[PDB]
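Structure, as structure tokens:
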Amino acid sequence: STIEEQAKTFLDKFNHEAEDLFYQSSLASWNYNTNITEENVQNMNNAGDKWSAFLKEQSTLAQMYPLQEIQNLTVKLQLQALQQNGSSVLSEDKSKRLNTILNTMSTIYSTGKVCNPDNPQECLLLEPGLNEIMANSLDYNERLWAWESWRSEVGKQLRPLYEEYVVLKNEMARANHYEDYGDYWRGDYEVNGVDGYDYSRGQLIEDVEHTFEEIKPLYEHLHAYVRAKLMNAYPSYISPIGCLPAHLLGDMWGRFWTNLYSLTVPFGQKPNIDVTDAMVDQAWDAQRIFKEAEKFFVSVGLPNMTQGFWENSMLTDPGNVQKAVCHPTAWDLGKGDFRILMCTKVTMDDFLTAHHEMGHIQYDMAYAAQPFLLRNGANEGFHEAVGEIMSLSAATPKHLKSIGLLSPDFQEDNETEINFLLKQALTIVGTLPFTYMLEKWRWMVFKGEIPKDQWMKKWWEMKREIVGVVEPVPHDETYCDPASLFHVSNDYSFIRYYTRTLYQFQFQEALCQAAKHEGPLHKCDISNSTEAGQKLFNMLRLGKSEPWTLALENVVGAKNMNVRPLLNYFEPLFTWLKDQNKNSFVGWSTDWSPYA
Amino acid sequence: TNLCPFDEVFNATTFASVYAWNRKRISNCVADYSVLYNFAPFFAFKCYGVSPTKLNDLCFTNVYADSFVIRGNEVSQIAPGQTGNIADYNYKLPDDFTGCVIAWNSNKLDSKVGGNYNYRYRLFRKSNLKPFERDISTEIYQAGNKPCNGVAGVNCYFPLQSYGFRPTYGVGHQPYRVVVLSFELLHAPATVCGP
Ligand SMILES: *[C@@H]1O[C@H](CO)[C@@H](O[C@@H]2O[C@H](CO)[C@@H](O)[C@H](O)[C@H]2NC(C)=O)[C@H](O)[C@H]1NC(C)=O
Ligand SMILES: *[C@@H]1O[C@H](CO)[C@@H](O)[C@H](O)[C@H]1NC(C)=O
Ligand SMILES: *[C@@H]1O[C@H](CO)[C@@H](O)[C@H](O)[C@H]1NC(C)=O
Ligand SMILES: *[C@@H]1O[C@H](CO)[C@@H](O)[C@H](O)[C@H]1NC(C)=O
Ligand SMILES: [Zn+2]
């Protein structure tokens, strides 16, 4: 009996107990999110505390099977994911400080409120009080109020916490043998022991920056074009060679530019494709929406939704008195129980999201054969991108025409395609410099390159240089404007959103090529292509049991993340942007500011 | 003369854990195999060596109605020359097995919203099961090289695990009530007959 065989048996007992407990934790969380009551709250806390205590126990019994003497990479990957210590490596005092700070910051953000200056009685939460102003208001000072107050009320409180958050999170990483917290986060992409498919953690930074270089010309043209339209709607405020003020970007931060479609639409006369009205006329409900989604995956060769999926999922708001969290989520409870919790209305947005979340379910069903610890996306960015490419094909004029939601007498002209691409680029291309710069700032904070008295100074330096976005009000080192974003004050790695973006276009470009689509990549519909579904599936079924680089190659034929499919998808918009920006300045200056 | 108690093996209130597969030896009665359908959601009737079509034509020395419960995924394991946790360590069928396999989904009966931990299988065992053996031993299984001293612990895992059939489970994890009908054939008078 070697130690590899003891680990093989240790994981076997684990895999059967972990499946049982995780099923109780998932079913307890499902009951809370579907029925919120104070009694359901209590049981989600109990099962989630038994599962958190069982995992904590099993890790210690696993550190006794050295990874060096284990050679089967599947067994190594399970032990490595089980041997994680994390907060445990910190003292029972520091491991309690960190859990307090994470709890306090998560409560400061979510419960963070700012009250009217003229009316100190009227207050607003971020959602849906200030997020509502950022998306839909088109005033200047009303936007500047919410943008500043959120960062000065919520952000300033978070600043001392984030300083202690950084210190302890580093000590957690430096005791699991990582350089810093950012290095610990980059361990998601790491691969060791598989020659030709290895991937170091430092390679991610080289990849992310090198790829972003190729994004730059497209972004500089989308930025210049967006600036010109924004300069005509805020005439006295926006310079023709300067950065966009941080509050005029569509949301509280500028993460997505999707709300600027009203002010930036190229051919606003030409309408947007909105099949919402057509769904009402044909008497569609949520049942039909997911059935049409189930039909889409069957057409590419994927299995139909499990019989349990239709019996237990929540496809409409129960409404009345039974309340719920309506955030669309896909649930892999395990043991063959798959479920979607979606408060669906009969609109086009929910039609596409149902395709997106069911893509998650199809991914989950695929690797359901794998061992417990390996049931996940190849890396973090895989799972979201597998759902995103579903909404890419499903929203195309082809798929809408083939399902009877768009009449075949509707004709696509080169202008509605430009309208389509730009609304995508505001959402997709616009978030790439935001995502890369934010995770760069946090990465540099953890490594110690940015001292504490330069936090907000280096932040807004990098927001100008990379994002091309300028703060409307100068900030000292009492603010923490990153911490005003959920993913920063709630301890979530952010580079996954950059990698997921580039992944999805690699997949969609590979799937369409297997589907023999001819034309631009943004017009493609992988429907009915069993070859495409096969190519996707042989990555879906792998789960985490393979290096993400091998998983990526099983779809797109390349071992590494690439930006060319993203550029290829957006090229018709790119050359058009190079036209509309003929007599406009392309680029920005980092020393302009609306605050003089 | 009298009817073989197939109602017993096929309609009992409780069946067995597969590790303790329960056998009702059948002899000197009349076999009426056509009754074997309880209107179940997922019914399987594979037979080997014999012909399930007109099964009420062949006498046998004995019929051994081995009954138990397993989850759906493992139903395929109840078959000659299979592998997996069930057939390796719990209930093996021989190579030239001459009988029948009859299973059906039982999530209605054997599941509970809290979880039915009554049905067990055998997760670990030291040697593969010779055909039609039964290991009802609770020997604390030594996976390592230090003796386990009859007490569980490190590399001393208890050799029996529960199923926890909950109703919200999936088809491949729901409890399935298997009935094997091993048809013995010796030189004996072969008293198990009947059209
Ligand atoms: C998680 O913590 C355990 C316990 O500290 C680590 O294993 C120990 O490492 C120390 C290092 O000085 C050794 O002296 C012990 O022999 C180890 N085993 C035990 C049971 O304590 C383990 O390495 C940590 N895991 C990671 C990934 O850092
Ligand atoms: C690793 O273990 C799995 C599961 O037992 C097995 O299928 C695989 O063959 C093993 N690895 C190698 C290289 O054989
Ligand atoms: C779900 O919530 C409702 C509130 O209307 C409550 O009456 C019901 O008991 C809850 N579900 C269960 C299983 O108790
Ligand atoms: C078996 O039991 C079920 C449920 O009690 C009953 O409906 C059925 O008639 C029984 N079949 C026989 C042959 O007794
Ligand atoms: Zn998603």
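Each residue's number is its place along the chain shown, starting with 1.
Structure determined by X-ray crystallography, 3.4 Å.
Using N, Cα and C of the backbone, Cβ positions are placed for all residues, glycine too.
According to Swiss-Prot:
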type    : residues                                  : note
MUTAGEN : B:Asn11 to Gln (Swiss-Prot position 343)  : Reduced viral infectivity
MUTAGEN : B:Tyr121 to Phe (Swiss-Prot position 453) : Decreased HLA binding to NF9 epitope. Increased binding affinity to human ACE2
MUTAGEN : B:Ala143 to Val (Swiss-Prot position 475) : Increased resistance to neutralizing antibodies
MUTAGEN : B:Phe158 to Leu (Swiss-Prot position 490) : Increased resistance to neutralizing antibodies and human covalescent sera neutralization
MUTAGEN : B:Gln161 to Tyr (Swiss-Prot position 493) : Reduced host ACE2-binding affinity in vitro
MUTAGEN : B:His187 to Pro (Swiss-Prot position 519) : Increased resistance to human covalescent sera neutralization
VARIANT : B:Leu36 to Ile (Swiss-Prot position 368)  : In strain: Omicron/XBB.1.5, Omicron/EG.5.1
VARIANT : B:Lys112 to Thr (Swiss-Prot position 444) : In strain: Omicron/BQ.1.1
VARIANT : B:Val113 to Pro (Swiss-Prot position 445) : In strain: Omicron/XBB.1.5, Omicron/EG.5.1
VARIANT : B:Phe124 to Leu (Swiss-Prot position 456) : In strain: Omicron/EG.5.1
VARIANT : B:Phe158 to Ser (Swiss-Prot position 490) : In strain: Lambda/C.37, Omicron/BQ.1.1, Omicron/XBB.1.5, Omicron/EG.5.1
VARIANT : B:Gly164 to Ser (Swiss-Prot position 496) : In strain: Omicron/BA.1
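Checked against B:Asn11 (mutagenesis position), the recorded positions B:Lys112, B:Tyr121, B:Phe158, B:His187 differ in C-alpha distance, with B:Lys112 being the nearest. Contacting chain A by the Cβ rule (under 8 Å between Cβ atoms), the recorded positions B:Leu36, B:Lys112, B:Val113, B:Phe124, B:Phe158, B:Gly164 reduce to B:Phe124, B:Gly164. Annotation note: B:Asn11 (mutagenesis position) sits in a helical segment as assigned by DSSP. Closest in space to B:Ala143 (mutagenesis position), of the recorded positions given as B:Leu36, B:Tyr121, B:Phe124, is B:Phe124, taking the CA atom of each residue. Taken residue by residue with DSSP, B:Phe158 (mutagenesis position) is part of neither helix nor strand, so it is coil. Measuring Cα to Cα from B:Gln161 (mutagenesis position), none of the recorded positions B:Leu36, B:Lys112, B:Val113, B:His187 fall within 10 Å. Using Cα positions, the member of the recorded positions B:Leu36, B:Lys112, B:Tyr121, B:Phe158, B:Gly164 nearest to B:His187 (mutagenesis position) is identified as B:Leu36. Annotation for B:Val113 (variant position): spatial neighbours B:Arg166, B:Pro167, B:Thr168, criterion Cβ-Cβ under 8 Å with sequence separation of six or more.
Proximity note: of the listed recorded positions (B:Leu36, B:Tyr121, B:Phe124, B:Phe158, B:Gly164), B:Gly164 have a CA within 10 Å of the CA of B:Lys112 (variant position), given in sequence order. Contact annotation for recorded positions (B:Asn11, B:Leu36, B:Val113, B:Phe158, B:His187) versus ligand 4: B:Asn11, each with CB under 6 Å from a ligand atom. Here the Cα atom of B:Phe124 (variant position) is found 8 Å from that of B:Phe158 (mutagenesis position). When the C-alpha distances from B:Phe158 (mutagenesis position) to the recorded positions B:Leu36, B:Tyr121, B:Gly164 are tabulated, the minimum falls on B:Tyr121. The Cβ neighbour count for B:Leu36 (variant position), using a 10 Å radius over every protein chain in view, is 17.
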